[PDB]
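What follows is one structure encoded as structure tokens, with my remarks underneath.
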Amino acid sequence: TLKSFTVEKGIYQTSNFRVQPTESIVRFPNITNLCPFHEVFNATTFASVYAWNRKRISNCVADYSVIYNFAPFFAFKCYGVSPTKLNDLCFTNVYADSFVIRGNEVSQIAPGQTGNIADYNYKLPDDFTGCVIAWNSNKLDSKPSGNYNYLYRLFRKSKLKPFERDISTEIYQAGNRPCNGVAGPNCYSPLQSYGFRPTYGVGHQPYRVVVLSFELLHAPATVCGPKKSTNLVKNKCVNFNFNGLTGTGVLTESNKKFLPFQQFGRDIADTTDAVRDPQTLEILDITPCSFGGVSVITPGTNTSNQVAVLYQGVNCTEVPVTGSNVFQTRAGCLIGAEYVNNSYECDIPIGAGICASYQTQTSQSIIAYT
Amino acid sequence: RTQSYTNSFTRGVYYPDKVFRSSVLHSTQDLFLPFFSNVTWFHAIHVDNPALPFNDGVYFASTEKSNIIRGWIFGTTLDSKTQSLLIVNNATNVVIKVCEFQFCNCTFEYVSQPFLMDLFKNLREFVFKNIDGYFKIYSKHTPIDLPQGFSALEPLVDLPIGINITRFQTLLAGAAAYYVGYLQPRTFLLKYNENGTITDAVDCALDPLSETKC
Amino acid sequence: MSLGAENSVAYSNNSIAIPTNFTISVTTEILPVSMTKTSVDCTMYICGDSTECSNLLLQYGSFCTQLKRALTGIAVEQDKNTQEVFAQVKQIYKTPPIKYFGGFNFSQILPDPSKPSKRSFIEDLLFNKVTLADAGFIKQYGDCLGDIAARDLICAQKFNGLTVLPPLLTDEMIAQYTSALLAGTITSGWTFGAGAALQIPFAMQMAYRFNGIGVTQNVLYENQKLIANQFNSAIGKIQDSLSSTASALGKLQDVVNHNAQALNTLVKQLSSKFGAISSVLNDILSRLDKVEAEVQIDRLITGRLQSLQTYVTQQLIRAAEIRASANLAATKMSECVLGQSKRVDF
Amino acid sequence: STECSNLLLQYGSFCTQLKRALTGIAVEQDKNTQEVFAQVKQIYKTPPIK
Amino acid sequence: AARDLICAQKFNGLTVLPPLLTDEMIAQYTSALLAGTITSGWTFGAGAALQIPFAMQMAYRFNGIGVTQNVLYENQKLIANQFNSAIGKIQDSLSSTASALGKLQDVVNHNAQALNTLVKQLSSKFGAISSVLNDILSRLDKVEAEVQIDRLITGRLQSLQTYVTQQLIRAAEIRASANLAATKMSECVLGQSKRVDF
Ligand SMILES: *[C@@H]1O[C@H](CO)[C@@H](O[C@@H]2O[C@H](CO)[C@@H](O)[C@H](O)[C@H]2NC(C)=O)[C@H](O)[C@H]1NC(C)=O
Ligand SMILES: *[C@@H]1O[C@H](CO)[C@@H](O[C@@H]2O[C@H](CO)[C@@H](O)[C@H](O)[C@H]2NC(C)=O)[C@H](O)[C@H]1NC(C)=O
Ligand SMILES: *[C@@H]1O[C@H](CO)[C@@H](O)[C@H](O)[C@H]1NC(C)=O
Ligand SMILES: *[C@@H]1O[C@H](CO)[C@@H](O)[C@H](O)[C@H]1NC(C)=O
Ligand SMILES: *[C@@H]1O[C@H](CO)[C@@H](O)[C@H](O)[C@H]1NC(C)=O
Ligand SMILES: *[C@@H]1O[C@H](CO)[C@@H](O)[C@H](O)[C@H]1NC(C)=O
Ligand SMILES: *[C@@H]1O[C@H](CO)[C@@H](O)[C@H](O)[C@H]1NC(C)=O
Ligand SMILES: *[C@@H]1O[C@H](CO)[C@@H](O)[C@H](O)[C@H]1NC(C)=O
Ligand SMILES: *[C@@H]1O[C@H](CO)[C@@H](O)[C@H](O)[C@H]1NC(C)=O
Ligand SMILES: *[C@@H]1O[C@H](CO)[C@@H](O)[C@H](O)[C@H]1NC(C)=O
């Protein structure tokens, strides 16, 4: 630590001890069904962008590795979450929406992105912890005469605020003249069809897009990945994977009175302290296992080589275990030095009226004294 | 109708999250009832216009001991033209509906225990809000007008409906009396006890003493 | 605001005014000496048993060796401050059993063996008045490993690598130093500050001090009883003033409150995001793949290093201020307890 | 600005520390002026003759 | 048309608080401490003021420096003339040279130049593309505007922390010099000094 080949007489602080974890415990909710992603992805037709279909996915087990088989898409690019880490931790509710757009409008379905579709057809929130899957469908959703099945909205009296859908169609009033259901000069139909031809460019081809909106925290989990569970253990510093919330600490019985809608217990420093078991409704306190500072007490290298270790601030009735002499202080306890009833001047300090020295005994050793 | 105004005092505080916290002071920013505001008192007597706007959050209260209030109808308009929210509770098991039947698309039928566990004064209190497609329900039963005490309301029932609501009304089985309070975005400081129940609170934008406390 | 009461001396070039009577008064003064010694572990604070954060921190730089060296120097400086202000006497004196010092009381100041700690009445009142917190390693990781319904801040600051070192000199040897200095001042006078202690009764010592201040020593031996009664009444008034008002030890309470507030801010700093998506290292390493988690961990590590630099710099400035106050206390102890000082209002 | 204040709120209590320190400096100068100059209890007055 | 820097420091959120004691109240304290030394000697620093003429008041202070009091009473007019000549000479010395007040000028100049270099650093870019917030929120959308705002906030917070640290060190130095001034005021005005060259 001191980056030197010789050290002088005195007390030195070097490192810290930590009790290593023993085993691994994984606790997941008891859900056995399989999520119908195939029904979402293998569909004959998709609804329009102004009338997008929303599917609720809950109370099943989701396999995210089978999505690459269903659709030949480019990539699975996501905000806040990674593709590769989906199967380990797990969520509460899954929202799946599917609609069809042009090639120019793929870039504006994003958090914080505005435009035409984002202002009038489908708007994403800024903290949107989900993502999209887009792929070309020029061989299915295109016709030589033109596929006129899909519509979009051009005019609206306000902008879109997120996760809302407009169904009713009204003739827009672009001037002071009222319309009253008549398409006049300043009155226009709110919907226009998509012109989809196979002879068009790649920027105007039809695209089948599916967005997967995922919800984080609260709402005790209904959908989780394919990882199996593990039997619960208590009073041991072990690893735990509780609903995807990993950590390291001591699992123990707790007497806290959680409300029935509450599942997590937070400390002052924004750290999980009390946890709810997903299998059975019991409350467990999470405390990290024992650690502390380590002090090295030594004389000079020119004098001797014998070293006494001070375990800083921890009781050594539970020390993770170096000689045979143990003396207890207020600052901790001392290993490798005995205790004498003599009273000398302080050669090297420890704290709380304890001083060490290198002295004769018969014959040279490290003694501690008041 | 008998439109009357009474002091709301300090009867609009609820748990803003589903996280247990013990003996800590946490400051949150959420839609809330301002302290010492005015609520609207109605004496709905039938042998009156029940048209009440939403205005981003509805605080509902009822001091009626008997189970005479049945449910609430929500939505934009009630003409069987657009989507409207139709909580009906027949005092046996509550039924939630998304359909727009005139004086009887998610279609979320939540058939379980009712929202009205009550059989002293036995005041009832409800807080309704809609942020990110979610109509929340907070409810408490306080055996005690508005008393000088605190009662933290709990998120007992959640609704993933995702519709748009502007106009709401009440339902009866004529001595109806209820209080309507409005919600505005504000900053609170909430005091948790050692048991995890909110016992003290302060508004951060009411008084310079309260702003100094915040 | 009023600057004070008005006064006007009727001055003329033939008028002198001399006193005809005196009054002995006792005045207290409070000075800090030391503060709470702390030490910060980087890897348990910034990371909290995460290997990727430790790899990024060892890739980052060598700031933690500087921080640990600075905090160790502050701790050694605090021990030096207490050693310099208190241990100025060479041999630990003891009081004689006979307590007749010319009619003076001398009972609230000398210690009594009835208490387990050899502490007098006024030291007991001073220790009872201060609402002391974070004494040292009085916990020894025993209560924090147990379960408490209302978790205090102290277990949270112990679990995040922020320890409080106990002082080298505890309360009993400080009380023994003060008892030795009182025994030397009462029996020997100022002669124990120069060489060995020379015994002298209290009346000739008070005559020595009156001859020092400029009054002929015949005034004392004709007014011994009045001086003794005024001294006893002044000690009683000082004891009543400490027993009534609890707002007299504001500087020491300010020192303890400053250290507690600094450690509370250092603990509560980890609740923020610093521009990252989450304040938990485990959530970042579990939700993301390698590169973006490295980006978020880089932002969090930069923010936590900035916070720790701010805390260490503030602690160094406070250490310099308390060292200056301790040096003033040490020279006041050297020039006023061990002798008679002629400087006006020192 | 509102959104810049929102992004500043993601940082911790840095500005709570800095505003508290300068207030502690600003209270200290009054103590210095009171300690140096106000060392006399009563406001004295010179005689009219000089 | 010629705008001063005081208005820029005013609108950029850098207020300056007034002192509690005004210029008149310090003058009354100094006049009172002059009225205590002339008409009472060092007796008003210990207990209550005692009336005493200036002849035995000057004759007391020669006994502190080892000269018997007959020297003053045999040489009073010469001492009075020398005191008046010294007062006139130090009045002319302060009236002629304006460079004697170098210590009190630096206290103003340090704080003025520190505020001036704090205000000037807002024109820096701190790794962004512009020194104006409103330009980059009129031009860029929020996804990378958040990153640009984060870079600007990091630079401004670093500059503010540097300024607060410099203010803390300067206040500690001024506190030490003020305690030295306080003990000099309490020892040399309110009484006589046996400390040589104090
Ligand atoms: C100097 O002051 C003391 C006060 O401490 C005077 O003592 C008082 O004398 C009166 C005489 O009537 C008594 O009633 C008081 O009880 C005494 N007080 C104390 C505390 O003993 C003393 O007399 C004064 N000296 C002179 C010469 O008058
Ligand atoms: C010295 O002062 C002490 C403290 O007041 C005196 O002790 C008290 O004397 C009164 C007088 O009867 C008693 O009522 C108290 O109970 C005593 N207190 C204690 C703690 O003993 C003492 O009398 C004074 N004189 C001497 C010579 O010691
Ligand atoms: C699921 O959870 C635990 C797993 O052992 C079991 O006790 C419980 O009965 C199970 N419930 C169902 C409905 O499978
Ligand atoms: C999708 O799955 C169905 C089975 O339900 C299958 O008939 C069809 O060929 C698959 N592919 C497409 C592109 O629909
Ligand atoms: C250490 O442990 C022992 C027994 O386990 C206990 O009696 C003691 O109080 C503990 N603490 C200290 C400081 O010795
Ligand atoms: C609430 O409204 C009524 C009618 O406008 C008014 O009289 C009353 O003062 C209001 N309450 C307040 C301002 O607290
Ligand atoms: C929603 O579904 C219900 C189910 O019967 C139906 O009555 C209602 O008309 C639907 N609303 C629409 C399609 O807007
Ligand atoms: C609901 O409809 C109103 C118009 O009545 C509109 O202003 C608002 O933006 C809509 N969306 C909401 C509240 O999310
Ligand atoms: C917390 O709950 C216990 C259990 O009955 C109760 O005795 C105590 O009074 C409660 N605390 C408060 C502050 O009411
Ligand atoms: C004393 O003061 C008076 C009043 O001014 C003055 O006339 C006189 O000359 C002074 N000196 C003596 C010795 O009286």
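Per Swiss-Prot, chain C residues shown: 697-1042, in order.
Method of determination (from the header): electron microscopy, 3.9 Å.
Just so it is clear, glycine is given a Cβ too, placed from its N, Cα and C backbone atoms.
Swiss-Prot documents C:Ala701 to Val as a naturally occurring variant and attaches the note In strain: Beta/B.1.351, Iota/B.1.526. Here the residue is the original one, but Swiss-Prot notes a natural variant at this spot, C:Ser704 to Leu: In strain: Omicron/BA.2.12.1. Natural variation at this site is recorded by Swiss-Prot as C:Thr716 to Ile, annotated: In strain: Alpha/B.1.1.7. What Swiss-Prot notes for the natural variant C:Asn856 to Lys is this: In strain: Omicron/BA.1. Under the heading of natural variants, Swiss-Prot lists C:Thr859 to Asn and annotates it as follows: In strain: Lambda/C.37. One natural variant catalogued in Swiss-Prot, C:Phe888 to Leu, is accompanied by this note: In strain: Eta/B.1.525. Quoted from Swiss-Prot, the note attached to the natural variant C:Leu981 to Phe states: In strain: Omicron/BA.1. Among the natural variants that Swiss-Prot reports, C:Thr1027 to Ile is described with the note: In strain: Gamma/P.1.
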Neighbourhood of C:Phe888 (variant position) by C-beta distance under 8 A, where only residues 6 or more apart in the same chain count: C:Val785, C:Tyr789, C:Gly880, C:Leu894, C:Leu1034
Variant positions compared (C:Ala701, C:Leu981) - highest count of Cβ atoms within 10 Å: C:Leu981
Interface-proximal variant positions, chain A, C-beta separation under 8 A, candidates C:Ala701, C:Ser704, C:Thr716, C:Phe888, C:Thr1027: none
Sparsest-packed among the variant positions, when each Cβ's other Cβ atoms within 10 Å are tallied, from C:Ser704, C:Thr716, C:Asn856, C:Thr859, C:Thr1027: C:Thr716
Candidates C:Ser704, C:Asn856, C:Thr1027 (variant positions) - the one closest to C:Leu981 (variant position) by CA: C:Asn856
Of C:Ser704, C:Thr716, C:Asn856, chain D-adjacent variant positions (C-beta under 8 angstroms): C:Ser704
Candidates C:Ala701, C:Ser704, C:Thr716, C:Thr1027 (variant positions) - the one closest to C:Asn856 (variant position) by CA: C:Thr1027
Nearest of the variant positions (C:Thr716, C:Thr859, C:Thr1027) to C:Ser704 (variant position), judged by Cα-Cα distance: C:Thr716
C:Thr1027 (variant position) and C:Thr859 (variant position), distance between Cα atoms, whole Å: 32
Rounded Cα separation (Å) that holds between C:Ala701 (variant position) and C:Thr1027 (variant position): 34
Nearest-integer angstrom distance between the alpha carbons (Cα) of C:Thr716 (variant position) and C:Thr1027 (variant position): 34
Residues among the variant positions C:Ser704, C:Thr716, C:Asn856, C:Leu981 that border ligand 7 - Cβ under 6 angstroms, in sequence order: none
Reduced DSSP assignment, C:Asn856 (variant position): coil
DSSP state at C:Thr716 (variant position), helix/strand/coil: coil
